[PDB]
Every structure is written in structure tokens, then in C-alpha cells.
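These notes concern the structure reproduced below.
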Amino acid sequence: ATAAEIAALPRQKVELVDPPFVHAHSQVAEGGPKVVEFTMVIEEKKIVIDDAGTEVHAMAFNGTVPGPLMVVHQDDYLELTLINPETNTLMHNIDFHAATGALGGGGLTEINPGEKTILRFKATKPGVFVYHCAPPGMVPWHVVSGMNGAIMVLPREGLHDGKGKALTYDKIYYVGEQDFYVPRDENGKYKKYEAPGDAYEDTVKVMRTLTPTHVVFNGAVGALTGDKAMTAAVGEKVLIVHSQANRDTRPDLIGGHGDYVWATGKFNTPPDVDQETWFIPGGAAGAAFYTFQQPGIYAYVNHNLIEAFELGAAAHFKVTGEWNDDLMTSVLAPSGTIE
Amino acid sequence: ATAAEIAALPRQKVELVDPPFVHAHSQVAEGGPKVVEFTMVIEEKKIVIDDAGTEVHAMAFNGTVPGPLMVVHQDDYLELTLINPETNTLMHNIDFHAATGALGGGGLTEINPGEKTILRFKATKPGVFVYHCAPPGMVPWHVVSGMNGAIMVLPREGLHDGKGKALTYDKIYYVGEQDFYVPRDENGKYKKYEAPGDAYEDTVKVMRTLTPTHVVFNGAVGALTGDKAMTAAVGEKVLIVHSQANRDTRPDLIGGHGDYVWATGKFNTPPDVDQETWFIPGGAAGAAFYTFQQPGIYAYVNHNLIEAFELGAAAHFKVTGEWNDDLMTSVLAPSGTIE
Amino acid sequence: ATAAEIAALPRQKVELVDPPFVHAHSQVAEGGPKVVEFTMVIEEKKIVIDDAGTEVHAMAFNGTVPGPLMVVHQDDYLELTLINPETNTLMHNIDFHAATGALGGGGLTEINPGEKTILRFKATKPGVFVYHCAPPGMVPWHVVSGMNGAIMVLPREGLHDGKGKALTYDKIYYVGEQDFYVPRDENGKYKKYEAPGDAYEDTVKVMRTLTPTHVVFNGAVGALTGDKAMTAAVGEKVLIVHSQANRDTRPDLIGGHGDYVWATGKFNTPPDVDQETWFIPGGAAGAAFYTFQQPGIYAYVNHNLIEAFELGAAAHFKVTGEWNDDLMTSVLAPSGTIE
Ligand SMILES: [Cu+2]
Ligand SMILES: [Cu+2]
Ligand SMILES: [Cu+2]
Ligand SMILES: [Cu+2]
Ligand SMILES: [Cu+2]
Ligand SMILES: [Cu+2]
């Protein structure tokens, strides 16, 4: 398309919402291609990632970890206004794996504190894609400090299964998984720092052991458990978007399954079906579609159970509805053996 | 199905056998849905996992690591009687990834020493699935202490390749891969403990380094080598079921291939073909089908060669038959260069 | 085929070239099956793997790490002459994952210094396959010392996408990824040794931590960056072969995508499409096909960004051509926020 053609396309401004929720959108595209505008501010701030008061200097898109999920349709243009406040201390940029050229946009979006930039790219490929900050020479540090998220480029005709059958979800949640590498003092206690830069050296040596100290969903251990559990009802169709910008993960819905899973996250690649545990390599986003059949609590985890229950990668789903005894029943409840 | 309908279905009681063997079953289902009864006892006992006398307090279904493979057909009901002897010291339960609801059954099967429970669930999805103990608050510990296995839910019409061609195996073996995390004293020597609970704290800190001390097949280094090698003959079709309840693995049959591989372990997802090394994420089971064409010894390994040959993840297949020189021949046997 | 039939087949001798380049070949097979002869010498030599002067005693096929890529077509016979010079100190052999029988050929090719052997095998399965040295009792050590490479068995009719469409590449590059485990003294400085064998013990204990000290492409940090960047032009179709004989990797072309990816590396398994990051398990080779649409520098990395930018797994592609503003444009270049 020529510049004049792109300029005459209708524009839509979107208000981003905090994860795990997603901004309003239509699954089946309404009309022709559009220019969809998003605005994100970068916040460098301290966040507590566990119940022991462990602090980390996060670098967050819109103040959250992960950054929000942006949704567009194939062949729409995504136009991002990215702002780095004058109160921040580092240069940041953004690389959209959904984009083509200039290191995903990272080469055209380097902004220092007090600057802003506007980048536009055509969403030519459908699927879920990771986006993350990637400043030359400090790439892994910004990513493992939480500066990453994901976008979803829906096919214009909505989601479909392997054989053309339409798949419409009632709800969608975005689970961003993050590996943190927090330094510990000579006593095995987590260290705290005044400013982001002061933690760099120590963090890098923890990073080189390739063993995270924490692995969490939505920025903190237990962030999506208890009162913050994700919800659904029996009969509802849910799409769960999962991203990991740096490290492998293996999602599994305990008590349920992955009816249709685009483990690689690309909609033109047929989904795998009836999955128990799927695999998302570091540097990618994946999506699973499931229709709940039983009520109760479900645990959604990284199925390396140590990472899930010892490091923090575990979330809850609270589902309402009626129990189905055909699918599962307790014939004899736990009781003492009668001698 | 109503309760009265399930009650009128024919019942079949199955006697489980120790891995790597599998109980007798038919590939193509005989008739309509059935209620298939299995019984498993939980044994807490010390096992030696290597040739250095290294001991571990295993928590084993039917006394083996892995627990046995249970086989049913799609839409059959699996009814398990689970028993926790009064001589055990911990509460245990079971989560079937093949099941729908109540955390895979874990929420309905918590039994203390001296108790039993009976759980029934409909096997709605075909494929190989992991099952494991998962007590609230102590999930990874029971899993890495060996309390896991797998089940196979065969399609009613038997196995088929991507394009409807029937696949009938002559033999089937179940390889359970286990990651152990054994504590070491100040001298680098493995520690021993009186009771399961006494090893908990030390084991947990080894678990957090995410680096196992041992990675074995059938519960011990060399468990499936030498005289215990799995067997086959040239021309025979073999199905190899592989499970890993907590950690990723990458199976590879050295000297052979994976003609058809359901790496994700789900039969409704077409198999990948002609595989050299496949990948099974932690929290899943996979299956590979191969027709032997050459006699001799084959090594079946986790292809991270350090885990295979240094940590213990290596097994043997001894195959009888005649050598095929068309496929491979030594034109010039190793000999001194003639100067 | 009988011996007389194989003996009457035409023969072709191939001169191997150093990675990342590949020897001349035709994508679509010219005529019938052939016997393709390759010759490789084994070199035990010291190589420097980073800019800090870190040395390693490599064991290299044809003196390079990885060894060269050999190309044949399905049903051709590959006949390898393998030579172990009298000046080497260890016995070596070779296991072709592309081969059937005798541990991939390893059981028929054990040669001591001063010996040679000739092995022939029929390339029955199409795809990219790893090959590596595997001497009994010292398998992982030879592999992580660099003795591995890959071969490509092209379908006789050339590459095709999932639905029969022909895929013809203009260029092909072979990226061999290697994990090294270099011992460090009491001061955290890399140790040096006189002979291969003298480093064995120390290396093995680093290997058991399963954490490499370096992860590189083409044998050294930065080996494929700067002036040694791989090249292409906008509009050109490139096939990138990637292998990892021992450890998992997750390739990603920063700024681009994987239009068609045989992540498992087997051509009879349909490719995944529009990939951002794909996964190649240790013990396998994979291939990605991409058509460049934008000029500039691209980074090709293992997308665990710590392994890429801290450990060495990063390469460059320099692409010439004209920028396409439809795909991506800087609407507002980084500039100060106007207050
Ligand atoms: Cu940043
Ligand atoms: Cu589980
Ligand atoms: Cu238990
Ligand atoms: Cu191998
Ligand atoms: Cu060697
Ligand atoms: Cu990236």
C-alpha cells in the first residue's frame, strides 16, 4: 500500500488494560484493514515479587509485568507511540516478533529518558507473538527485568481449528511468565539496591548460571491465585495466551486439558489437540483453547513442578457450574480400610 | 451416561505388571464401553538407584518406579482402587492427566496411611497420559520421589498414522524416566536417611537448583541394560511409551529412528515421522513406533548425552535377525593406513 | 539392491567445504541413485573460543567445529572414508543419525590413530540429521569437544511445503551450535591443558552441572558476526540448517521469521509456518526457510537471550536491498518530548 492509501485507512485508538485481562476487540474483523493506535509508557520501578519482601527493579511497559497484550487483525497496521519519561534512567526500545525489519523495530525505537517515538508496522502474519525491549549490549538484562509482553494478530475471519471449523472463545486471559535472577548476599538473603544500574553486575553473574531464583506469572508469586484467580463457568470457551520472552515453559491446566493448542503460537500452523502439557520455547508465545466441563478450582502451571510450586509458576482458575458424574466420580470416598 | 447405564456396562478386572512390560490388552476394542478395574497399593520404601549404593526413599505405585502403565480404550471408564497401607507415613493421592475434573482426581483421592479410595473417570481423550501423586503443599517432592507413571487410552479402532493407515505393534514397552535430587554431605558424598520425612528439607534445596543428581529409566542407572535389555527381532513393530512427570527429555533410538512419533502423546494429533530425536516436555508422556530393520544392540537414550551417559538415562534393545548390507555395510573395516 | 547393482551405480566424489557454507549440490536430483563419496580427517587441536583467549582441545571433523554439512538425496548411498592421523591421541568413530544399524555406524567405525575406515549406508529418510563421534565410555566428552556436524538428505524432487508447493532456496547456510564446558581454577579463570586427556576429569565435573560456560555458533563467540556475517539480498530465499548434538536450542531470526520450519528436521513431516522462535532438541538438526523482505542487519540467535548475548550464541545476517515502508516505518523518530 502507498502512503496515501495507508493515510486514508480508518483509524482506531485502543485503551490498553492490565494483564491477565485483554482490551475489547472483535474476533472476526469488522470491515477492511485499519491503523490501530496504542500508547505505552515505560516505568522503571521497584516491585515485590514474593511474600518474603523480595524486591526487584522492574522495567515495565505500562507499569506491569508482563506488559499488556495488544490485539489486531492480520493486515491491520499497528502504530505504537512509545514514551520514556524524563524520570527514568535508561534508554529503552521495543522489538515486536510480529514485525518485519530493523530487528523487529528495535533499531528504530531507541529512546532516552525524556523522549518518545512512533513506530508503525504491518501485521502480516497471524498468531500470538512476543515483544520485548532489546537495547544493544544490554538485551537480556532488560528482558529479565520484566520488559516484555505479547500481541495477538487474529486471522480476519477469526480462529479456526485444523479443518476449517470456527473456534469462538467467550473469555481470553493473558499469562505472562517471567524468570527473575535475584542476587543473594553471603548469607543467602536477597539483596536490595537503590537504583536499577547498581544491581546490574551482580544480576549478570546470577544470569550466567542460567538458574532463575523465581519463575512467576503476572509479576509475582501467587499473583493469580486466591481472590485473583481467573474465572470461568462450565460450558464456557476460554483462550489462554502464554508468553515467555527468555526461557522455556511447559503449560498444563491441572484438572483440564488443551483442547486445541497452537504451541508455537502461529494460527496458520494447525493446532495440536487434546494436550495435557504443551511446550513454549523461550522467545515465543503460545495459545490454548479449552471448554470447561467441570466446576471447581483448577491449577494452571509450568509443569516442571519444582518451578511451579517452589519457584512460583502457578495460577488458579475458579470455575462455577454443576458437577458431571459421568466424567468423574468418587465411588468410595477416602475411608479407613475395614479390618 | 446415567448411573444405571454405567452400572449395566460389562466390567473387566486387570492385573497390572511391572514396567517396562505392559498388561495384556487388545489394540482394537472388543465391543462397547466397559468399566475397567485396576488396583494399586502405595509403597514407601528405600531403593538403590546406582552402582555406588546411593539410596533414596521412594514413594511408589505398586512398589515400582515408574508405577505401572494402565491401558484402556477411548470412552471406557477407568475405576481405580488406591490403597495406602497403615505402615506408610504420608498421605498420598493421584492425578490422572487423562481425567477431567477435581485436579485430575487429586482432590477426591487424598488418603492417609490405613485408608483406601475408589475413583472412576471416563477416558474421553485418546493418547498416552502421565499420572502422579500431588498432595497439597508437597507436590514436587512426591513426584521426584518416584510417584508417577502413565496410562494409555487407545482409540477404539486401534492406532493409525496420519492418513488413516492402521498401525499394529507386535510389542510395547514402557520407559519411565525419573529425575532424582539426592543431597550430598560436606564431602560430596550422598546422604542417607532413616525416614522419608527426614530427607525433605535437604532434598528441597537440591530441587531448587533445578539440576538432578541422577536421571534414570525404570528407577536405576542400568536398570534396562545388559541382561535386562528390552528385546525385539528384525521385522517386528514396537511401540515405545516414554513418560517424564516433572522434567523435559529428548528420546532417541541410537541406530534406529522414530518412524511415527506422537511426541505430545495424543493420538488425535497426527504423528511426526522419521524422527531422530523427539521431545517430551516435563509433565507429559509420548509414544514412538518403529519397525526394526537391523539386528544388534541399540541404545535408547535421553539425547542430552551428559544426562544419558553421565547421569543414567540410557537403556538397551537387543535385536535378533539378519544383517542387511543394502542399508549399511563396512566397505573397509578399521585398518592401519598403508604407508 | 544387490552388491552388483550398487557397484554399477554411478559414483560422485564431493569436496567438502567449511561451515557455514555448503558444498555444491542440486536441489532436485539429477537421474537415479548414486554412491556419493566423502572423505573426512579427524583433527585433535587447540582452538580459541572467545575474545578472552579461552582455549579448548577440540576434536574436529575436517578441522572445523561443527564438522561440514554433507548433502545427498533420498535413496542415494553415502560412502564415507574416515581417517584418524597417526599424530592424534584418541580413538574416534562416527554415528550418523541418518543411518540404520550398528549404532548409526559407530560400531563399525572405531579407528585408532593411524587407521582409516570406509562406511557406506543408504539414505532412506529425507531431512537434516546430526552426526557425531561416540566412542564407548567417552561419548559425551567427544561430542562436547566439538566432534559433531550434520547431513542433509534432500527429497529427490527437492523441497516442498505442506501442500505440495515447491520450495527452492537461493542460498543455504549451516549453523552448528556448540555447548562447551571449560574448567576454571580456584580464581574463576579458565584452565589450560597440555593434552586432550589431561582435561578430561575436570571437564566431566563441569559437564555434570549441566551448565555450559559457552554456547557458540561455528566454534567461537562472534564467529559469524561483523565481517563474517552471513549474507543475502531482499527477495532471496534462504535455508538455514541448525544443529545441536547434545543440548536444546531455540532459533529465532531477529527482524525476520521462519516462513517454513521443519523444527524436527524431517521433510516428510509438514513444516510449521510463520515461526518467531522454533525449538530444536539436543540430538537433532532443524531447518528454516525464509524470504527476506527488508534490508539491514539481522541477528540470528538461540532465543534464551542469556545464552545468546552472554554465552555467545548469536550470529548476523547482512541483507542488501531497498527498505519497504509498507511493512514498517518510523512515523516519528526518537525525539525529545515537547513541553
Ligand atoms: Cu528496556
Ligand atoms: Cu500434573
Ligand atoms: Cu505421594
Ligand atoms: Cu546420537
Ligand atoms: Cu571422537
Ligand atoms: Cu526477540
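Heads up, residue numbers simply count up from 1 along the chain you see.
Looks like X-ray crystallography, 1.7 Å, at least that's what the header says.
Each residue, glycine too, has its Cβ placed from N, Cα and C.
Pulled from Swiss-Prot:
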| type | residues | note |
| --- | --- | --- |
| BINDING | B:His92, B:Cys133, B:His142, B:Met147 | Cu cation 1 binding site |
| BINDING | B:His97, B:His132, B:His303 | Cu cation 2 binding site |
| MUTAGEN | B:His132 to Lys (Swiss-Prot position 171) | Loses nitrite-reducing activity |
| MUTAGEN | B:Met147 to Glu (Swiss-Prot position 186) | Contains only a type II copper atom and fails to catalyze the reduction of nitrite |
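Positions of Swiss-Prot features highlighted on the structure.
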residue	record	Cβ neighbours (10 Å)
B:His92	Cu cation 1 binding site	25
B:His97	Cu cation 2 binding site	31
B:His132	mutagenesis position	28
B:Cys133	Cu cation 1 binding site	29
B:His142	Cu cation 1 binding site	22
B:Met147	mutagenesis position	29
B:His303	Cu cation 2 binding site	28
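Among the binding-site residues B:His97, B:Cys133, B:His303, residues whose Cβ is positioned under 6 Å from ligand 3 are identified as B:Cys133. Looking only at the binding-site residues B:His97, B:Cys133, B:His303, the one with its C-alpha closest to B:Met147 (mutagenesis position) is B:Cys133. Under the three-state DSSP scheme, B:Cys133 (Cu cation 1 binding site) falls in the coil class. Those recorded positions from B:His92, B:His97, B:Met147 lying by chain A, with Cβ under 8 Å from one of its Cβ atoms, are B:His97. Closeness to chain C is evaluated for the recorded positions B:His92, B:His132, B:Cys133, B:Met147, B:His303 by Cβ distance, with values under 8 Å counted; counted residues in sequence order are B:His303. According to its DSSP assignment, B:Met147 (mutagenesis position) is coil. Close to B:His142 (Cu cation 1 binding site), meaning Cα to Cα within 10 A, are the following recorded positions out of B:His97, B:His132, B:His303: B:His132. Classification of B:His142 (Cu cation 1 binding site) by DSSP places it within a helix. Cα-Cα distance from B:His303 (Cu cation 2 binding site) to B:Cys133 (Cu cation 1 binding site): 27 Å (rounded to the nearest whole number). B:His132 (mutagenesis position) sits 10 Å from B:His92 (Cu cation 1 binding site), taking the CA atoms of both as reference points.
DSSP gives B:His303 (Cu cation 2 binding site) a coil state; it is part of no helix or strand. The Cu cation 1 site, placed at the center of the C-beta atoms of B:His92, B:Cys133, B:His142, B:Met147, has further neighbours from the same chain whose C-beta lies within 8 angstroms: B:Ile42, B:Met59, B:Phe61, B:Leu90, B:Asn93, B:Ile94, B:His132, B:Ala134, B:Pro135, B:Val143, B:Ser145, B:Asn148. For the pair B:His97 (Cu cation 2 binding site) and B:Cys133 (Cu cation 1 binding site), the Cα-Cα distance reads 11 Å.
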